[PDB]
Amino acid sequence: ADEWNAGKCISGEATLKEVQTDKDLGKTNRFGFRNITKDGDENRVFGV
Amino acid sequence: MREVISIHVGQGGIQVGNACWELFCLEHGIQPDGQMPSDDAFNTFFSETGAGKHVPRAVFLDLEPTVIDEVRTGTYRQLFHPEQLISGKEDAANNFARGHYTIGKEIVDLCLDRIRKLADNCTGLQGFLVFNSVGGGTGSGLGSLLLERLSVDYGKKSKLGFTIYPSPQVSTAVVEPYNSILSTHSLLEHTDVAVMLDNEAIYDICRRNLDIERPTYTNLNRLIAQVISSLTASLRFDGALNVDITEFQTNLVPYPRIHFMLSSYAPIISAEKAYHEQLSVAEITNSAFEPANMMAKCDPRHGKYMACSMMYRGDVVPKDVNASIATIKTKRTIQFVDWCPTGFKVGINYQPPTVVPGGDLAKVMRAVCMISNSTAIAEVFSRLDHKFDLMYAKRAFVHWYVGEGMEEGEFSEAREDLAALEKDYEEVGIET
Amino acid sequence: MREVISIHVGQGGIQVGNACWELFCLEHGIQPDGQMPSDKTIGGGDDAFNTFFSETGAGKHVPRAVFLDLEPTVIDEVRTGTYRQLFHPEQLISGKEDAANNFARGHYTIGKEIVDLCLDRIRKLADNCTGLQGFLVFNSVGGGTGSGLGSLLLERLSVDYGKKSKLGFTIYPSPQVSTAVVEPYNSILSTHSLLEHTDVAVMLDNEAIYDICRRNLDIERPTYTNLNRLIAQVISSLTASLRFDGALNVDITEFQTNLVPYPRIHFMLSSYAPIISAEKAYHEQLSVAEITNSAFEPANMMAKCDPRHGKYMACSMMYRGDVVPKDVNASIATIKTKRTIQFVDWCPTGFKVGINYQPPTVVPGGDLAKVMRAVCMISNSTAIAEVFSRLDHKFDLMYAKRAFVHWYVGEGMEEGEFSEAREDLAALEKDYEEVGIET
Amino acid sequence: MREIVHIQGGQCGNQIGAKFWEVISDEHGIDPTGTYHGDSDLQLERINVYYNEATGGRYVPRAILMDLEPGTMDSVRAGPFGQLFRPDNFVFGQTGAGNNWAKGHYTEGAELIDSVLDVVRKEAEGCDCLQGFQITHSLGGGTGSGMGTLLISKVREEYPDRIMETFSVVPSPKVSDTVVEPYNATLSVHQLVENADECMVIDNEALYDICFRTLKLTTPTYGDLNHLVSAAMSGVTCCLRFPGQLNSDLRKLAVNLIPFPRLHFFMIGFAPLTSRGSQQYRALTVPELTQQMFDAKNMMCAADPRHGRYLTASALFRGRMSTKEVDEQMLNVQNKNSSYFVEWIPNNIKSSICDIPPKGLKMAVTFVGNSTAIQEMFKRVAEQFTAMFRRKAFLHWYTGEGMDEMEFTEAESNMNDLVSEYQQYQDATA
Ligand SMILES: Nc1nc2c(ncn2[C@@H]2O[C@H](COP(=O)(O)OP(=O)(O)OP(=O)(O)O)[C@@H](O)[C@H]2O)c(=O)[nH]1
Ligand SMILES: Nc1nc2c(ncn2[C@@H]2O[C@H](COP(=O)(O)OP(=O)(O)OP(=O)(O)O)[C@@H](O)[C@H]2O)c(=O)[nH]1
Ligand SMILES: Nc1nc2c(ncn2[C@@H]2O[C@H](COP(=O)(O)OP(=O)(O)O)[C@@H](O)[C@H]2O)c(=O)[nH]1
Ligand SMILES: [Mg+2]
Ligand SMILES: [Mg+2]
């Protein structure tokens, strides 16, 4: 006269906050380009 | 009274058709189940079943089932006709011979039967729209076979193909030059209008304007769908200067050989920072001709233009359009061929584009969609020819095509046709 | 209203009767003591049991069967067994001295003082019956009392009732494996007797069942009980149509009008499927197509006969369970498309199908597993003449020098019988080989 | 539809399959009794790919176990997830081959293979639309190395159109546990190259190196190696069983990976792999996964990928990730290492995306590559074979069962021709 790792370490623990998909797919989190609209005026076509 | 029939085949065809079809139903107010909650423009894309819901005038085909399967299990299950969704058993697997001579002939009969039972209902058939990714086996083979069969079955009816070509350096498969050239040979003498829709250009667009560092296929297909709706709005919405699909083969084709063109859209812009500016007609139409805004990797600065057809939708005014065209003509960086003194066809519709909830785009009064045919398109044909020749020098991958019914020399005449086509572009481009 | 009378004569007959009556008792839910465990009341609008059991009026039921044997061993054993309260005591006819494997003892010396009692009991049983359909008879041929007494009873009922149908689930000897040495003699004699008295005969030799048990149940040490259970399952699957629902109900009358083209040709060999233990059952498909295909394969025949050496004339297939007629006829069409089974030219259509809605019952302590679908097939074939030819060979080779003849002669049997038995067996095989020719 | 049937032989293939089926059952949420207790609807959508239905509602794998000794299967039946296998499917001999290729391919093989051929024929005809066969075996053992390839030949003679995929554990000269492995390895590869559509080589020494250097746990075991190679097995067909952006089945991979008919030997890899203590420091990003993928030590074979030039390669991504970043990353990888990619076939990398990541993992990558670097395995195997054959050592054992030296000379000539023709393209330029 071998911990929990016995070949099962390929996927273990991994709380869900890791599990959500990346940080953005097909959307921009930049404050200068963020898609979300202004709060007060949700819908009125904004051009001229 | 005016109807158009839509064909989708291949992975890319099905994926882009899905995106087009939520956009159309949201535009016309049809719920996903097909019912209408609360005039008759939808006749172009839908047909009333007699009482209640409306059925889209489309057909989906694929040899590999899973995409049609997820469509049939998705939310739009109640919309499409269950036996309008033709599914095979095994995928052609990037092999054009498999999709053209081995398995596709066993499904082409069912597809033509469905075409008959769709066209019999229609009374004022305008034409055919077809979607298929060229760089795929089943898409290429089935598109070739279907266009060939429909040409003899109908004859002079107008057909438009929205082909997605491989990008200059970014591509998915490793043998797609082969089936792409073969499909070019097939559709060159069978299609009236062919639109270039490579992926990398749209990647660049969504990177530059929307600032999307990591887009997926959904955004690409949404822009493609927006282009389709912009093109088609002229038949379903009243406007000052209407244009029909049949008035494309009579405005955009100087010679029967030259019928490949590329698209552009404006404005494709985000939902917070477009919002400081007026989006005036002059600036939107300048963005339209901005070379980096082309949806294909071809430099319009490298060649002359033959013809440009632009459709405006919104509160645009013909005087402003004319003022913009005068500016474009005066600008020196854009030059036209001598034998085309005027080359701008313009249509105006008062129906502004609709916005899909949760999408990238925003909603504005004005939009323009532009279709250009120009001498510079031959660069992509030359690069594909070069890539083909590099692997054809040592007959790589040829044996698997030979073992599926292809004759050895079938690549030769495709090569000769491509050389003749690029020579024809060169001959057209010269000055008198 | 509809009833069948059962006769079990000989040791093999009794040992098959035990298993078949156990199976019937379990299937109808009657306890071994004979009392129905109540909970079948509420005006009970169905006499599912009159085919085999008749009420005493309050509680117990009695079978419509008679047991005959000359040795009191098995009869007394049954009388003292777990079913002592079930059978009617004096319908257990027991003899005094065994027939000693001799046809003459059972047909010419000792059978007279027993056949009178047996006929009297059969009369008394039939009087209470009101809608008799026919007789089933179980016997072994290679035994003295079996062959002789069965022959005499067949002759007597043939004149007492006449047109009433009778079916014989006889046990003929296997080709090589067998018990006695004198069995060809009394076998030829008994087939002589039954040819012009039995409407339908079924081949039930032992070695085929042995090999079936070896191949399917993977049991290397089988005994007579397993064979008896298989035969009982066959009988129940055949007769369930009279007492259970079905989309195509088939009476016993649909045998002597559908499986027997000519009066002389009424010998058939049966088959049964599926045959799977409890271990391999849950890992299998057990579809209608598979159980139908497995039924026609040669190695599943109840009898040592190779069907590929002969043609087919008439096949009756009964399904029980959740079977679907669409699947039934699809499987039949596939069989017809398949080549290695060929039918006779003058019989273009040759299948009679019946459907029954009661799935087979499972016996505790048994070998078979509980399944939701099963099929029983009865086939008429011209290849059956092989067993008769080989039996004739085994007969005449040792008859050439007159062995064991004195044992029959001194008991009162005329020597001339063997010659005429040889004659009509030759005539029968001639008829079989004549029918097989093409038209 | 387009499902495939699994058949395994030899103790090595049996041990591989025992873990592979366990991994697949865990992925599809099936308990040892064959009853579905999964959670997601996608878990049951394409169960027909590997499983068959039985009465009562249970599932059974369509796998056939075939061998000459009853001990190995008698052991695997007693293990967990051993009840799934069909008892009829087990076929075994009585004597065994004793690591003799002649015994396993000429004397006992011809007599025994009829039953397993009948069983596989029934299984294949049962399927509505067959896709192909997948087989696991080791070339170092006599019985597997011989009877497996004989069965390959027989199945070729019956289904010329289907695709066959083989997972071969080839013997490496460093960690050698058999003294006669060159002989049976060469005799196997002779028939294997002619018939198999796809063969993929695994090396025990490479597995040991991965387990020690990347995983960094003290006691590697055959169970761990089997689990790793089983994950490699599953990743290949995850896309056939789950939806994705660009679905690509085995035939699509065959089209995009094989330029010439005889060059169908592959080298594989799986990402990501990290130690237990470093699980929370790492960040799951496509750059990290591709850097680990194209790493040399991540490979499943001791052959150095930087010793030659890649003819082509493909990657199967699993998870929900953007396509553009994958494409640009692949382009960057092909650009920065242009010297190690053959130049006359542009854009020699295929990528496919599947939307379902493995059990409990964010994102996974399976890499397959056809490269000239595999030639060293064959070269050193041939050196060992010719050294042992020059003195005719251990030769009478093979010659005493109908085999003669003509077969060995032909096999050596064929194998040398293979390696020469395979390196012929290494220095080829346009
Ligand atoms: N723009 C765009 N291109 C796509 C899409 N899907 C596939 N493609 C293109 O199609 C090429 C490969 O062909 P696929 O469409 O994936 O498959 P296919 O056309 O059905 O032909 P098979 O591979 O035989 O099934 C890829 O290189 C992509 O560039 C899509 O949704 N949008
Ligand atoms: N399959 C099967 N055959 C049996 C069974 N019992 C007896 N036999 C057959 O009976 C034949 C011999 O006749 P027995 O039944 O023993 O005796 P018997 O028919 O009463 O005639 P005797 O001997 O004169 O009393 C044997 O060859 C067996 O084939 C049985 O339980 N199962
Ligand atoms: N990965 C792995 N390889 C194994 C295992 N058992 C044996 N092997 C390999 O099998 C090779 C020996 O082959 P052998 O057992 O003689 O094959 P057989 O003759 O068909 O049984 C060795 O080189 C081992 O690397 C296992 O459990 N896992
Ligand atoms: Mg596809
Ligand atoms: Mg007796």
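These residue numbers are counts, starting from 1, taken along the chain as shown.
Each residue, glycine too, has its Cβ placed from N, Cα and C.
Taken from Swiss-Prot, the feature active site applies to C:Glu254, supported by similarity to another entry. Secondary structure at C:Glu254 (active site), as computed by DSSP, is helix. For C:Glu254 (active site), the count of additional Cβ atoms within 10 Å of its Cβ stands at 16 [all protein chains shown].
What Swiss-Prot lists as GTP binding site is C:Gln11, C:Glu71, C:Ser140, C:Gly144, C:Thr145, C:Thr179, C:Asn206, C:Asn228, and the listing cites similarity to another entry. All chains included, 20 other C-beta atoms sit within 10 angstroms of the C-beta of C:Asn206 (GTP binding site).
Around C:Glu71 (GTP binding site), the same-chain residues at least 6 positions away in sequence with a Cβ under 8 Å from its Cβ are C:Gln11, C:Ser94, C:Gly95, C:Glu97, C:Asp98, C:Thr145. According to Swiss-Prot, the feature Mg(2+) binding site maps to C:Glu71.
Looking at Swiss-Prot, you'll find the mutagenesis C:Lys40 to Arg noted as follows: Produces faster growing cells in medium with paclitaxel, a microtubule-stabilizing drug. In the three-state DSSP classification, C:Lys40 (mutagenesis position) falls within coil. In the shown protein chains, 13 other C-beta atoms lie within 10 A of the C-beta of C:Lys40 (mutagenesis position).
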> C-alpha of C:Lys40 (mutagenesis position) to C-alpha of C:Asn228 (GTP binding site): distance in Å?
Replying inline: 29
> Using a 10 Å radius around each Cβ and counting other Cβ atoms from all shown chains, which of the binding-site residues C:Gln11, C:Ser140, C:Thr145, C:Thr179, C:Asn228 yields the largest count?
Replying inline: C:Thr145
> At the level of the C-alpha atoms, what whole-angstrom distance separates C:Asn206 (GTP binding site) and C:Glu254 (active site)?
Replying inline: 27
> If you count Cβ atoms within 10 Å of the Cβ of C:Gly144 (GTP binding site), leaving out that atom itself, what do you get?
Replying inline: 25
>> Cα-Cα, whole number of Å: C:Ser140 (GTP binding site) versus C:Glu254 (active site)?
In response: 25
> Taking DSSP three-state, what's C:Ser140 (GTP binding site) in: helix, strand or coil?
Replying inline: strand
> Using the residues the record lists for GTP (C:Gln11, C:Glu71, C:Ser140, C:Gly144, C:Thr145, C:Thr179, C:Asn206, C:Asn228), what whole-number Å value is the largest Cα to Cα distance?
Replying inline: 23
>> Checking proximity to ligand 2 here: which recorded positions out of C:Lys40, C:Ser140, C:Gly144, C:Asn206 have their Cβ closer than 6 Å to it?
In response: C:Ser140, C:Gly144, C:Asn206
> Which of the three DSSP-derived classes (helix, strand, coil) applies to C:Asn228 (GTP binding site)?
Replying inline: helix
